[PDB]
Amino acid sequence: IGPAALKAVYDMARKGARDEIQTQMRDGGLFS
Amino acid sequence: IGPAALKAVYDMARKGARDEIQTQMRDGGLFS
Amino acid sequence: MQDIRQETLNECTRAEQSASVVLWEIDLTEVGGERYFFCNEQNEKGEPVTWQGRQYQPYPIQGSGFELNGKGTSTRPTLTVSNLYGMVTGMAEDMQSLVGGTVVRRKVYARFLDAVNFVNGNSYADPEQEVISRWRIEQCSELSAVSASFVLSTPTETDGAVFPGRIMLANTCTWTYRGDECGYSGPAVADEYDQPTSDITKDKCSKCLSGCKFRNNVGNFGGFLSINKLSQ
Amino acid sequence: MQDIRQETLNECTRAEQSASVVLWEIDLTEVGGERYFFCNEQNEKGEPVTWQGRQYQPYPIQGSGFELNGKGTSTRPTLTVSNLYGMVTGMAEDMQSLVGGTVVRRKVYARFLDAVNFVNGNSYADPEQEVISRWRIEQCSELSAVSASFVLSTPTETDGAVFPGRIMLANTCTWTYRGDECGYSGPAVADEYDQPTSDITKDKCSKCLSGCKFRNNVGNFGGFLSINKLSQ
Amino acid sequence: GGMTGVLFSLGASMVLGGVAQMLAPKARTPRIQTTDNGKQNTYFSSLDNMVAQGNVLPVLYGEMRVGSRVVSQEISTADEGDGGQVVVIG
Amino acid sequence: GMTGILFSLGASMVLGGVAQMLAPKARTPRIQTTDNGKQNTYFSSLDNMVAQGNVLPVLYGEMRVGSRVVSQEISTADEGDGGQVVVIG
Amino acid sequence: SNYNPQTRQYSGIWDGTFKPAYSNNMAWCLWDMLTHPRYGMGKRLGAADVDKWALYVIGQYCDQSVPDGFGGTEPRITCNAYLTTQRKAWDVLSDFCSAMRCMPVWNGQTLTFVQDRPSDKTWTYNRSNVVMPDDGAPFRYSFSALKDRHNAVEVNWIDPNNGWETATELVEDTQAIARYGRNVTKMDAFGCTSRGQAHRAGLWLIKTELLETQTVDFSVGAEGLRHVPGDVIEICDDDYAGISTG
Amino acid sequence: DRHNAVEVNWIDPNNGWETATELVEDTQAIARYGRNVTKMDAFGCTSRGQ
Amino acid sequence: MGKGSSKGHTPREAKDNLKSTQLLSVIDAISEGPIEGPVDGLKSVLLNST
Ligand code: SF4
Ligand code: SF4
């Protein structure tokens, strides 16, 4: 089904982006 | 089909990340 | 703790609950509009839902994300209303995108509606059991010819604002004309461009020194006459 | 506005469109190469497409992501080219990975190609109606044994550049050799390490005071002789 | 490949920063110091002598008296002499 | 079972520079307008600081440098370093 | 060559000729900044890569003899800058464009600048020239935000009259304060040596922020795609929002 | 991304133990690519040679 | 006077018995490229804001 998959993928992408922001701002990385 | 799904997910994970970047820097987030 | 009465709290723990109705009130009186009452669903008589005597007309509405939090940014729930026949755009073009208005969300259980909503009549009616929330509209991110999306925010949201709101000196003033700080209450003497206007329909102050002199209230001038603190 | 002729704009109004054709020109003269002409498709005769007299040979080329904007970042569209038989790798190993060259994209409608591309012969040919864009290759993000992806950029894009190019130095020159400031045109006298040579192929200044003294152009030295400004 | 799904329109996603920002690119305010007190210096004024060590040479575009970058400062004994022969020290 | 989506990232790392792939590169300090146009060194402090906020520093060779003053005190001196040679006039 | 840098009077058609002369203009200040060898990153881009005709139009627009507060007659925007610190090229370019109220784009394979100067409509669109993707409604409107609509702006400018020192001048609207809240914002006017120019810049910002509050996204067929280069003016004739038949 | 002009900050014990900037570049890299200037202090440096 | 190079001086006033006076001499770099001269004559030189 379209809309359910779209909303699920959007929320999962938001969670992934939040996790990436959290993990890259520790000591090194590119210091976002 | 594979590549269509992959391109769709990649382009869907763009505006999600952009909105996350924009909201986390507004008032009381981690400023990206 | 909430102000929920004992009876609804008792009923909410029951195994076989009833329908959960949500009603919405859009208040624009503080902006210059009227009070609009909406409900997502109607009764069995094909009539607007009657609650506390008043009638909520059945119109498109749906909210998502209403939540209370303390960490990070403030919560911004999203409201959606179907814009058919141009009804939403009609008030949008007249009320400046419905910004600054108030939205009140009332949550009620089905077994407490007015008796006129049921063919047999509900004997368990008590029009004082509901949960109330209040928010303010922030922006209208979508006004397509099919729907309309609104962003909500807390009334006490703070951002883009600084605490100590004064700017030391200026050749110009900083108060508001005819307030409790300027203190002037006389007849019209000057206009925005500092011309001898005796008409009150277009009285304005240039907030400058000459405009203040025109009204003999130079004592209450907010700007300090330093200027040369940086040059000298 | 665009430099669009009236005829092609008039044709681009009707419902029954013709076939859109995209042709690419890779220019490497400014970097030390040749001009390569590519087309994604060939004519009905199984021959290279003839346009304006010149010929574009068939090769799998695909440009995606052309986004002209005034805010945010710049534009970086992607060009994909099939790397079979090692043809792309051949020039990449020679032309420093195709860095610094120019790419020109021309789009044309089918009904304006040369008559030799059609068995009956087009009577509507007009080799002056096309839309032209130019970009510069920035990097070869990925070149495998089956394909090759190039990133494009605008020629005037600023990135990593500073405005006040002037830099204050103590004992090192700032400009080139013989270009505009070193008004030297005599025989070669020095080399990289300030050795007394008289051969022109090894004449390169050491960017020092001694080089200037050797070349008798100390009056045109870019290094100010301050040095001892921070010790005192 | 014939179709291009997920159009993904961008409307308020760029308005959210402000509307004048998408017509004019705004300007960059300098950083505020503490020992400087309240003198809010900008990026196009300098009324004091600077030091020209590994720095850039400033440019000027119109009017607006400015300072400089000192390259050589030296004090010597002022010898007696004018543009002529009149050298009376009595 | 299978382990898909390797997603090679060799291209992404070079985007920030290639010399950084072998050297972390030295950090650079910021420029204070108040300190004229002088450039602050990250490994030398000629000026003698105040013993409080600044952490107990470390030396590694040469570098005539300042310090962190712990106690400064000015009083009246004695007339005579020592011995019996104590003349005044 | 056509330009006279004394009275700022144009006379006749302009050719691609140049004359070395003093000036106090603004657009040509950007031209000197952009395409200059030695120090002005001229080695990265040639003279033919920038739209000099747009610069000429801007410079003609920058001298309109607007009225000042004292009753005099002065040019709208004038460049008086002293760049003494090294900074990114994009930062200086953005500062210049903000002072000119212009935006740069790579349009028609040549860098050009577009400002908010009133002009005549180029093209017109109705519902039959656009496509509804899946939802049935092709036009997609949106508006600004309440906390985003600025009403009070403090601009910093250099005051040659007193001591060539910085000075802050604030601008606000009473009716905007009554309708929305108070939204204070700081700004640095680039190369300002007159109170009138700073006041005009602040007034333009608040006005263009209070009036233009509606942004629409839609789609366009291939035939009109290349027809519209970008940064142009047009009309979106919609019969669904106008409750009529366009 | 390919830098060819570099400025290094080193302390100079000879004059006054002050900071000094030294520039390094290649002419052929100037001719082939553009000029890309980058600054980095030479941590621990005490001689122009290093 | 403007053009490309200019010089100016003011009459020295001293004498009154044999002495020896100092003489501070300093060079300043203003800007780059062909600049124009001061708006007025030698008065434009401001020492201690006068
Ligand atoms: S200026 Fe004088 S008169 Fe005008 S508002 Fe401020 S105080 Fe009232
Ligand atoms: S050092 Fe003297 S000679 Fe060598 S380049 Fe610079 S100026 Fe020309």
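Heads up, header says this was done by electron microscopy, 3.4 Å.
Keep in mind that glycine also has a Cβ here, set from the backbone N, Cα and C atoms.
Per Swiss-Prot, these features apply:
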BINDING   C:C173, C:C182, C:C205, C:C212  [4Fe-4S] cluster binding site
MUTAGEN   C:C173 to S  Complete loss of tail assembly
MUTAGEN   C:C182 to S  Complete loss of tail assembly
MUTAGEN   C:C205 to S  Complete loss of tail assembly
MUTAGEN   C:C212 to S  96% loss of tail assembly
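Same-chain neighbours of the [4Fe-4S] cluster site beyond C:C173, C:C182, C:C205, C:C212, judged by a C-beta within 8 angstroms of the site's C-beta center, are, in sequence order, C:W175, C:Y177, C:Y184, C:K207, C:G211, C:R215, C:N217, C:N220, C:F221, C:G222. All protein chains shown were included, and the count of other CB atoms within 10 Å of the CB of C:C173 (mutagenesis position) stands at 20. Proximity to chain I, taken as a Cβ less than 8 Å from one of its Cβ atoms, holds for none of the mutagenesis positions C:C173, C:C182, C:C205, C:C212. Under 6 Å, Cβ to nearest atom of ligand 2: this is the test, and of the mutagenesis positions C:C182, C:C205, C:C212 it is passed by none. Around the Cβ of C:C205 (mutagenesis position), 23 further Cβ atoms fall within 10 Å across all displayed protein chains. Long-range Cβ contacts of C:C212 (mutagenesis position) within its own chain (separation 6+, distance under 8 Å): C:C173, C:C205, C:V218, C:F221.
A simple way to gauge crowding: the CB of C:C182 (mutagenesis position) has 19 other CB atoms within 10 angstroms, across all the protein chains here.
In the three-state DSSP scheme, C:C212 (mutagenesis position) is classed as helix.
The DSSP secondary structure for C:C205 (mutagenesis position) is coil.
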